[PDB]
Amino acid sequence: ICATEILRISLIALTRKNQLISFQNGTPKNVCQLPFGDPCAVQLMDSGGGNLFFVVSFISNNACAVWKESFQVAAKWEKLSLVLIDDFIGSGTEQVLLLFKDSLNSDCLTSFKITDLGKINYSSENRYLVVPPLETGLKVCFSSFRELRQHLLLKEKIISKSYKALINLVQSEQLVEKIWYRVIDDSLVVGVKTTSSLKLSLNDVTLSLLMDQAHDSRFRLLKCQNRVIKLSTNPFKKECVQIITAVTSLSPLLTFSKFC
Amino acid sequence: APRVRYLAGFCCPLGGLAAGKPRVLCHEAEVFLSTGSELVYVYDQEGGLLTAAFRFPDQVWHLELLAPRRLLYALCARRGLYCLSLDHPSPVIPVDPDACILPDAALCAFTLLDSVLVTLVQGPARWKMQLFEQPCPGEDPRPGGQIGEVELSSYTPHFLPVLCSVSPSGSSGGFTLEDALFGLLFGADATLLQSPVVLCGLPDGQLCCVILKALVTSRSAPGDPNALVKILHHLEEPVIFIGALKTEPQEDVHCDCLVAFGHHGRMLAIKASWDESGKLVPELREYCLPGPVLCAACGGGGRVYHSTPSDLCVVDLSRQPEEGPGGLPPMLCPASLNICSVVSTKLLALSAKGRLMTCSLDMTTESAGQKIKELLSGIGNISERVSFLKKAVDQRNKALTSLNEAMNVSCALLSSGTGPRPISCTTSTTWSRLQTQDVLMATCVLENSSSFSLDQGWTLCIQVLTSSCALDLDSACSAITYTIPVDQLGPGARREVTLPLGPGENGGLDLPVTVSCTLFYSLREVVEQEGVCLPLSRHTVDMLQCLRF
Amino acid sequence: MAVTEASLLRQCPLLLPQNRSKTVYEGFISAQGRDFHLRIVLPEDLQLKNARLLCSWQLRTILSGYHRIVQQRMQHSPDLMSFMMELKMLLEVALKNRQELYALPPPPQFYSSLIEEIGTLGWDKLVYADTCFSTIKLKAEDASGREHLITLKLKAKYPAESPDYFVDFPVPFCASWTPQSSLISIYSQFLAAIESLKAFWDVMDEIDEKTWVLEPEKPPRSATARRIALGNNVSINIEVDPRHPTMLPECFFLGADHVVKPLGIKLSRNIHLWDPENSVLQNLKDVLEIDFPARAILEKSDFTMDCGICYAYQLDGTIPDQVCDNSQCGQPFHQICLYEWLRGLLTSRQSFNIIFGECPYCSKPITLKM
Amino acid sequence: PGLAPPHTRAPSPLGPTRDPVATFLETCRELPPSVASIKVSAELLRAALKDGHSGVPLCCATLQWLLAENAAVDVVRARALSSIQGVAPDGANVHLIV
Amino acid sequence: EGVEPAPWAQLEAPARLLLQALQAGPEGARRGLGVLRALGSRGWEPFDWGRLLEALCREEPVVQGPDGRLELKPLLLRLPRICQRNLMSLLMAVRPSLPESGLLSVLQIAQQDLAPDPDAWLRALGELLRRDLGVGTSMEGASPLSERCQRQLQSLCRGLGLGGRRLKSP
Ligand SMILES: [Zn+2]
Ligand SMILES: [Zn+2]
């Protein structure tokens, strides 16, 4: 588990099929896939601003690190006596420490490697003129990363802004209470319950259904027959109930097990 | 050598410690710490072992300290306000209720000046500032009797308020300002009385000043709020920090700047100008930093160390006056909330995990080869992430392009041009044959004349509404509706749909029947309820189109 | 397209109209693979004489030095579309000018491959590399035992395009660059040019050894002229052809009109005796029928005592009198030359009969009293 | 569709990329042109196509006879085309030469 | 308000001095040579032609012609016309010690391809530099002179008895 709100838990998992899956209140977002098999554990690593990893350890003495923000194996390691996650250096950002097998020596803390997966990498003919260039290159690369993230945030902000702009471009009292749907045999029945404001004497209303084209790769015209339903509530003022309903076939829509 | 040392660790929930409440203090070499729990800890900073721990009841919400009297005031949440002698005649120690002073059991905030105490207490709608004596002679630690109260009538209600004391030069855990800024903000009364002032920042985001000398009241002389409490600035968002800085640094520092900070990152800075008309004016700047700010502090020379959920960052106001934009380098330490800054630069913090730590800012043969190897590995590691983010950016650009095409189509479709150019939909009736009975079908041809391509995200919505005029008996079909996705239509292209209108039951067709097309754009599909419809044509089928000779 | 309905899409795709009436545009503008934030509010009508245009501080700092031009273009420009075209053009110019501050190479090809190639060379060669890794400089040796340098300047794509090569030696250096070639290739070309130009170097080194060379001092390797001194208060300048150094040079004489005439005469009479199998000195000595002095004065060789504007002594009776109040310049001038120079510069200010300004050579305060 | 009478912009059919039950199964669980030809004697085809209606003696009348039941035979009668590229019922293309 | 800075304000000081010297009439080129010997004499014995020939192609904006027209000019066309002519004369003088990559970018400007109101002197010194590199034979009638002058000179030489030499080789 990762976080909790009010009950809503955000949660990493992993499975027998060598997966690594996310969940945000029962919402399997952002699946991954892992190279090695028989996984034991995951720990988490922070590494700096936003650079969350998940370090995954396996039964077969090996481990992987997957980079959140792109559920993608950023690194793999082998033979791994141990994996530890902490600040061994003194920088104030987590590292990962990897211990390599005792075949080398009859001692534990030799044959190590410490790696933030970035600027920090430690392990167990002038050439000095080249160095400050490379250090400046590392710092420029890191700065470009830190700048791209912010640029990307800004693009998402602008896209949101312009969605809302469209919505106000075409255009308060709730014309509709709420929606409900049932399945009878091979029909979907979707219905919506109106309010006082919507006067079916004065207004022809319909109720269309629209398939998400993400599911609908094809030109299936989807058809819907509409009824209105007035029922009087304890007539034996007195409340009427108008509701509006649409009926369609199901089996054209469960090709991908699912639809929205 | 190691710029960050870890001194001890504490209990973190999932995620980490919440903000507002955790507090770090330093006297000389002791450090006093609350994590928003029932405990307050004392660490000797030489070897970071805990000398002592103090179990309060109910969530310590604030701490303050007197060095000369060797006392420590603390605020339990729904109980009141405790005082503890650090001499204090297992290392855990429960606090006895003898130490409670003014058990107001509703006080949300407090501060301290030389011989005076200031609280701030919640009630119903109007919150109220009070002011108490605090006995100068070393005696039984008592409050004394309240000198004064007020009611912050401006405030009508997670985020506690904050108080800050501001004294001028000539007249204490607060800030000493300079005479120019003091007179600019608080006026002549305060400047002549040499009166300390109290700044209360509230969760509304208002930042109110109170002069203390003016706050002397009784049951025969009630405090007038509109006279006595005044309002500097209204940040839209809650307040985290108030401070002051010696910009132009060129213990008792005579500050020149007044700093405030919002949860969401509205910084505010005020300075003295005396510019452009021969008159003293204030230079405000409402900056807008990134992040939800969690904590802040103030260090030597116009620097303001703050923290985000990402990283511990820093801002400099030192140099028109102070600064146009605020640019803020991280210091490559994690999200420390609860930061304190002592000057000698050596700051203290509580990591949002739960760690206490002391951030201390400030050739070879073939090891140079290993160094080159490490540097190349580093650049190769980062580049493979920069790549991914570039591709993400390409896709967000693609989203923006599609949306732009959408808005252009929409504006053309909503506009009047005297010819329905951009997208049209004609219908046309045709009688056909199914098994024995002739049927009446409608072909709805959609045509793109203009350049605009209807790429993925658009869908036709046709609706055939039978006879109208709502009856005694709600019918079995008031309308049929069809939807089809439009994909890769483009310019000059044409789509065609035939629909039945004609008698399936009873051999009876009622006229006029109106067939109406529309287009729906979905914001989601390329990546309150969100979509837009646009109104293409509307054909009525009447008898004359349905006759057959 | 012609109308601003599809031409605007095609030429600024990431500008999204917020409002229905296309009056508020917001979004990003592209220039040299870089997107800049931008919000451009029009009035209720389509007029740019008054409009708002806000930017990110990145874009403002990048449009430093053109604010007046953009403000003028807002008032002068008919349409928004053309204003955006002009703004993209202007951004491209600003970036291509300040290419120092704004760049990022592709490391997976670049940073590793350059070190691989320098290792292929050998690390005894390289002497300098800049912190942006743009400039590098390499060394080579003559068979005679002379050090000669070669500067390269590298782009974001080094192996794709040619790197700019700067070399001292006087003949134009030609380097056949391929995308397959590398630093060893250009270095081999450099050694080829070195072994070719060996002979010219030998001649000029022999002169610099055995003569009181006068007015180049610590000469570069590009220099083909050498004003040699001989006797007293007379000199001979000599320009040499690199391809044919030992061949006769263009040569002539400075000094006293009564001393120089017999030298020109003797040169004319003996010029047929030149032979390009001996040395320049060994030919000059038997042509002019004299020997040279070896640094008759090594300390007070010569200090050019001329106007430092007109490079003449005796301009219309006047002498070089006005000097610099500086140990490192000491450059004389004339009243007239220095007045005409200083009356131009923006720094200079004139009191009643006084002008203060910067010395032309060293840019230090110099005073002229007419 | 190309040789058709109207020469009007019709969308191309492009039959389904998968059967829908096949799509269901794949989702829930996660080149040269082929040719055939015949030959036949010109004498046979002439004597069989006698009553020479119109057009070229061979290949065109042959194609008219091959498509004599198809609705779009009058078009080919006019244009006198010895080759065509039709589609199919299943969306695939088919080109038939004589 | 209407103060204009010198277009060599932002350049390397020695280049600034050179371009200040060449401004000074027909004795501008000799003064350019005196300047270059007076920097062989000083601490920086080499002079960075490769930097000056980039700056000479660098573009900045101007507004000329009507009241309003934005155009981008390089330095060579933005600095004073006598500085231009005495520059190109000095580049004839020190051609051999110049980088060709920069020179060609300069000569392309001097050629003034597709311009109204050209500089005949700049174009002619362009041609005379091309001819001296050996990349501007050009297979054209691209001569320093005008068609007018070349025609009025054919017109006169036609009135003279052609000589027994054979210099053109048919
Ligand atoms: Zn002079
Ligand atoms: Zn000087």
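From the backbone N, Cα and C atoms, a Cβ is placed for every residue, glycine too.
Around C:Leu149 (mutagenesis position), the same-chain residues six or more apart in sequence whose CB sits under 8 Å from its CB are C:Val127, C:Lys137, C:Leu138, C:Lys139, C:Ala140, C:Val167, C:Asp168, listed in sequence order. Annotation of the mutagenesis experiment C:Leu149 to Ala in Swiss-Prot: No effect on interaction with FANCI and FANCD2; when associated with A-166.
For the mutagenesis of C:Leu248 to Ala, Swiss-Prot gives this note: Impairs interaction with FANCI and FANCD2; when associated with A-252, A-254 and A-265. The structure shown keeps the original residue. Residue environment of C:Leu248 (mutagenesis position) contains 16 other Cβ atoms, counted within 10 Å of its Cβ in all protein chains.
Listed in Swiss-Prot as a mutagenesis experiment, C:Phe252 to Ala is described as follows: Impairs interaction with FANCI and FANCD2; when associated with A-248, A-254 and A-265. In sequence order, C:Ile236, C:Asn237, C:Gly264 are the residues of the chain that are 6 or more apart from C:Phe252 (mutagenesis position) and have a CB within less than 8 Å of its CB.
Around the Cβ of C:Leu254 (mutagenesis position), 14 further Cβ atoms fall within 10 Å across all displayed protein chains. The annotation that Swiss-Prot gives for the mutagenesis experiment C:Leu254 to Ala reads: Impairs interaction with FANCI and FANCD2; when associated with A-248, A-252 and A-265.
Within 10 Å of the C-beta of C:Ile265 (mutagenesis position) we count 10 further C-beta atoms, all protein chains included. Record note (Swiss-Prot), mutagenesis C:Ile265 to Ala: Impairs interaction with FANCI and FANCD2; when associated with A-248, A-252 and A-254. The unchanged residue is displayed.
A C-beta separation below 8 Å, combined with a sequence spacing of at least six in one chain, links C:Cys310 (mutagenesis position) to C:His334, C:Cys337. According to Swiss-Prot, the Zn(2+) 1 binding site annotation covers C:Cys307, C:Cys310, C:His334, C:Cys337.
Mapped onto three states, the DSSP output places C:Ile309 (mutagenesis position) in coil. For the published mutagenesis C:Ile309 to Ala, Swiss-Prot gives the following note: Loss of interaction with UBE2T.
According to Swiss-Prot, the mutagenesis experiment C:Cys310 to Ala carries this note: Abolishes ubiquitin ligase activity.
As a published mutagenesis entry, C:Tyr311 to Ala appears in Swiss-Prot alongside the note: Loss of interaction with UBE2T.
Residues annotated as Zn(2+) 2 binding site in Swiss-Prot, with a large-scale study or a structure entry given as evidence: C:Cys324, C:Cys329, C:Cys359, C:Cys362. Taking a C-beta cut-off of under 8 angstroms and a sequence separation of 6 or more, C:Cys329 (Zn(2+) 2 binding site) has the following same-chain neighbours: C:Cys359, C:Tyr361, C:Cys362, C:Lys364.
Of all Cβ atoms in the protein chains displayed, 23 besides its own lie within 10 Å of the Cβ of C:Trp341 (mutagenesis position). Under the heading of mutagenesis, Swiss-Prot lists C:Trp341 to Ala and annotates it as follows: Loss of interaction with UBE2T.
One mutagenesis experiment named in Swiss-Prot is C:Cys359 to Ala, and its note says Abolishes ubiquitin ligase activity. DSSP assigns C:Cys359 (mutagenesis position) to coil in the three-state reduction, placing it in neither a helix nor a strand.
Comparing C-alpha positions, C:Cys307 (Zn(2+) 1 binding site) sits nearest to C:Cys324 among the recorded positions C:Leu248, C:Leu254, C:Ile265, C:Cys324. Its own atom aside, the Cβ of C:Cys362 (Zn(2+) 2 binding site) has 15 Cβ atoms within 10 angstroms in the protein chains shown. Sequence-distant contacts (6 or more apart, same chain, Cβ under 8 Å) of C:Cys324 (Zn(2+) 2 binding site) comprise C:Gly330, C:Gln331, C:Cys359, C:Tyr361, C:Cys362, C:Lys364, C:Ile366.
Here C:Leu248 (mutagenesis position) is positioned 19 angstrom away from C:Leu254 (mutagenesis position), judged by their C-alpha atoms. Only C:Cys362, of the recorded positions C:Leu248, C:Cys310, C:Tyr311, C:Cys362, place a Cβ under 6 Å from an atom of ligand 2. In this structure the alpha carbons, written CA, of C:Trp341 (mutagenesis position) and C:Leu248 (mutagenesis position) are 41 Å apart. Proximity to chain E, defined as a C-beta distance under 8 Å, is registered for the following recorded positions out of C:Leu254, C:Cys307, C:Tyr311, C:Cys324, C:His334: C:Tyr311.
Within the set of recorded positions C:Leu248, C:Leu254, C:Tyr311, C:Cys359, C:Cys362, no residue has a CB atom less than 6 Å from any atom of ligand 1.
According to its DSSP assignment, C:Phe252 (mutagenesis position) is in a strand. Here the candidates are the mutagenesis positions C:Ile265, C:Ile309, C:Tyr311. The one whose C-alpha lies nearest to that of C:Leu248 (mutagenesis position) is C:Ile265. C:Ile265 (mutagenesis position) sits 34 Å from C:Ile309 (mutagenesis position), counting Cα to Cα. Same-chain residues that are not part of C:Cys307, C:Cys310, C:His334, C:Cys337 yet have a Cβ within 8 Å of the Cβ center of the Zn(2+) 1 site turn out to be C:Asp306, C:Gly308, C:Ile309, C:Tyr311, C:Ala312, C:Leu315, C:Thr318, C:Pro320, C:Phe333, C:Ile336, C:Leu338.
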